[PDB]
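Take a look at the structure set out below.
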Amino acid sequence: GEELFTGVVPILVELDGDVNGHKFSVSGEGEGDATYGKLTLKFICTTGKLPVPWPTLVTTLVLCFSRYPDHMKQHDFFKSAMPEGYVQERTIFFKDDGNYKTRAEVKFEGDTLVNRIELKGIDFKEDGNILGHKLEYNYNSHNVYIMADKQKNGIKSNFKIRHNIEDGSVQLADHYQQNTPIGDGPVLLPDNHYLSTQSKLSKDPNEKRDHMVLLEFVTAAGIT
């Protein structure tokens, strides 16, 4: 698995979304360079205006591009599953609002690393902070505890993302995540460890469609 990520790899993201029955689709293109834990992606809402805030989709829209240092490579579940790939499923609970359920397949199609997502959202407030677009277009750096899931030959994680509301308060997004190999393995089952993430959101001034430019760095920080 590791050999597939030694250089720069093209990325394709395809998301089909349905929140409270608002149907939408997002297409993403870019490249990842796991040597530096680095990825650059431009996302387009291909159905018009995104019905939810772009920052709420950052975690949903490829942790195989994380930099695992030498002493951590035995804990790299994400690359070990390649090229066949892994399934990444989440529930995202928005405090005092609705929740997303996502299921994604991350795998190689030829030389391209693909992330194909299905997203369903339920119980959102049509005029709340999410469907009302009241979140700031930014993102906080974050650390996540990746835990082994030996029952599923995979990994699992529980973490909190804090979105900035335009009124100066925080919109909490509780994440639960599980990952399993496509095709029943084999994979490296890791010991519990941390990934350190930072994400910069920007916009292409010449791009007239609703879009997000994302620069993301993820590093396996260590066991502790």
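To match Swiss-Prot, the residue numbers of chain A are left as they are there, and the shown ones run 4-64, 68-230.
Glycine residues also receive a Cβ, built from the backbone N, Cα and C atoms like all the rest.
Taken residue by residue with DSSP, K79 (mutagenesis position) is part of a helix. Annotation of the published mutagenesis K79 to R in Swiss-Prot: In Topaz; shifts the major emission and exitation peak up to 20 nm; when associated with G-65; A-72 and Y-203; the original residue is retained in the structure shown.
The mutagenesis experiment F99 to S is recorded by Swiss-Prot, whose note states: In alphaGFP/cycle 3 GFP; improves folding at 37 degrees Celsius, reduces aggregation at high concentrations, and increases the diffusibility of the protein inside cells; when associated with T-153 and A-163. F99 (mutagenesis position): 16 other CB atoms within 10 A of its CB, across all protein chains.
In the three-state DSSP scheme, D103 (mutagenesis position) falls into the coil class. Listed in Swiss-Prot is the mutagenesis experiment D103 to E, annotated as follows: In mut1.27; shifts fluorescence lifetime from 3.03 to 2.85 ns; when associated with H-145.
Annotation for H148 (mutagenesis position): spatial neighbours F165, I167, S202, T203, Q204, criterion Cβ-Cβ under 8 Å with sequence separation of six or more. Mutagenesis annotation in Swiss-Prot: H148 to D, described as In Cerulean; leads to improved quantum yield, a higher extinction coefficient and is 2.5-fold brighter than ECFP; when associated with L-64; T-65; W-66; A-72; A-145; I-146; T-153 and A-163; the structure shown retains the original residue.
When other Cβ atoms within 10 Å of the Cβ of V193 (mutagenesis position) are tallied across all protein chains shown, the result is 22. According to Swiss-Prot, the mutagenesis experiment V193 to A carries the annotation: In mut1.5; shifts fluorescence lifetime from 3.03 to 2.72 ns; when associated with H-145.
Secondary structure at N198 (mutagenesis position), as computed by DSSP, is coil. Listed in sequence order, the residues of the same chain lying 6 or more apart from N198 (mutagenesis position) and placing their CB within less than 8 Å of its CB are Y151, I152, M153, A154, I229. Record note (Swiss-Prot) on the mutagenesis of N198 to I: In mut2.1; shifts fluorescence lifetime from 3.03 to 2.50 ns; when associated with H-145 and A-176.
Reduced to three states, the DSSP call for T203 (mutagenesis position) is strand. Experimental mutagenesis is annotated in Swiss-Prot for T203 to H, W or F, with the remark: Results in significantly red-shifted excitation and emission maxima.
Record note (Swiss-Prot) on the mutagenesis of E222 to G: Suppresses the 399 nm excitation peak, leaving only the longer wavelength peak at 475 nm. Residue density at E222 (mutagenesis position): 23 other Cβ atoms are found within 10 A of its Cβ, drawing on all protein chains shown.
The most crowded of the mutagenesis positions listed here (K79, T203) is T203, judged by how many other CB atoms sit within 10 Å of its own CB.
Distance between Cα atoms for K79 (mutagenesis position) and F99 (mutagenesis position): 31 Å, as a whole number. In space, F99 is the closest of the mutagenesis positions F99, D103, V193 to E222 (mutagenesis position), judged by Cα positions.
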